Amino acid sequence: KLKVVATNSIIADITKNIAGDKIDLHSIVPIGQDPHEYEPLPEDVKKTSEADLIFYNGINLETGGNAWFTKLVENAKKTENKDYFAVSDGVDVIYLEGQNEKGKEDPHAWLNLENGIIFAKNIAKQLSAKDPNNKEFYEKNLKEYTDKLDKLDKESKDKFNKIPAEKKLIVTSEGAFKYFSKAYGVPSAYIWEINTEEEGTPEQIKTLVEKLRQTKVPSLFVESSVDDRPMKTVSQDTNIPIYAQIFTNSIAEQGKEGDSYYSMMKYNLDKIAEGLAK
């Protein structure tokens, strides 16, 4: 079978929904770990060296900081846009501090569903190019999968559009929800910016408290993958409850709620639409 490597569980899950058992699939970053600044293990090196097709997020997720993915493909003698492909190719990129420069792309594109669809379309295209025998199969799965994502996307947009606008603010610890904000029409507020060295300092917490005091936002949220003590402090200091934990950069373990890209997103969308309507 085609040997495929995905850098993280979101990409791997989307890939599974396109390819089913037609491929040999290895995922590098395990469920619940952070795909930024990961350390590949020997099995990852072996699988990537053997791979026919390699998918990564791109837009600086795996190539910033320690640039682990770059090191991995260079050692594996794999070539950009021949062996390995950024599944974010084609997304409408957001830049940190709104400054369009290479390296300032915000990586968190999958947190709106239109980009999950783009991810899937890129995955299907490259599976089909490397394994034409199964092209019809990949394309059928692509349509089914992207239909599923599109329905959820439209339903969620309809819900957000109904919420009184004074309540519409997505508050999280890290500013990782800017693509979500763009797509669903819900402005972002947060304790610390992407790629900040110190997470959850007194300066940062105070800043967010002072902003939220002037708002009517009814719920805050917290990422399952961050230390929740800064947001708990913000919650206490503003008297705004934390409604839910939400997913950011990983699906959940198999069998749990959110154990696929689709169900991860449905959980997020469901909890945030619920929480902001309070």
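Using the numbering of Swiss-Prot, the residues shown for chain A are 32-309, in order.
The deposited model was determined using X-ray crystallography, 1.5 Å.
The backbone N, Cα and C atoms fix where each Cβ goes, and this holds for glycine too.
Swiss-Prot gives this note for the natural variant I62 to V: In strain: NA-1383/97. For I62 (variant position), the count of additional Cβ atoms within 10 Å of its Cβ stands at 17 [all protein chains shown].
Its Cβ taken as reference, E81 (variant position) is surrounded by 12 other Cβ atoms within 10 Å in the chains shown. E81 (variant position) falls within a helical segment according to DSSP. Annotation of the natural variant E81 to Q in Swiss-Prot: In strain: NA-1383/97; the original residue is retained in the structure shown.
As a natural variant entry, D83 to N appears in Swiss-Prot alongside the note: In strain: TIGR4. Other Cβ atoms within 10 Å of the Cβ of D83 (variant position) number 17 in total over all chains.
Quoting Swiss-Prot on the natural variant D120 to E: In strain: NA-1064/97, NA-1383/97 and NA-1508/92. Within 10 Å of the C-beta of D120 (variant position) we count 15 further C-beta atoms, all protein chains included.
Natural sequence variation is annotated in Swiss-Prot for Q130 to K, with the remark: In strain: NA-1064/97 and NA-1508/92. According to its DSSP assignment, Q130 (variant position) is coil. The C-beta environment of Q130 (variant position), restricted to residues of the same chain at least 6 apart in sequence and closer than 8 Å, is empty.
Secondary structure at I148 (variant position), as computed by DSSP, is helix. According to Swiss-Prot, the natural variant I148 to M carries this note: In strain: NA-1383/97.
Under its natural variant annotations, Swiss-Prot gives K193 to N the following note: In strain: NA-1064/97, NA-1383/97 and NA-1508/92. Under the three-state DSSP scheme, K193 (variant position) falls in the helix class.
In three-state terms derived from DSSP, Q285 (variant position) belongs to neither a helical nor a strand segment and is classed as coil. Sequence-distant neighbours of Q285 (variant position): no residue of the same chain at least 6 apart has a C-beta under 8 Å from its C-beta. While the structure shown retains the original residue, Swiss-Prot records the natural variant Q285 to E with this note: In strain: NA-1508/92.
For the pair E81 (variant position) and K193 (variant position), the C-alpha distance works out to 50 angstrom. Distance between Cα atoms for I62 (variant position) and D120 (variant position): 23 Å, as a whole number. Taking all protein chains in view, 9 other C-beta atoms sit within 10 angstroms of the C-beta of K193 (variant position).
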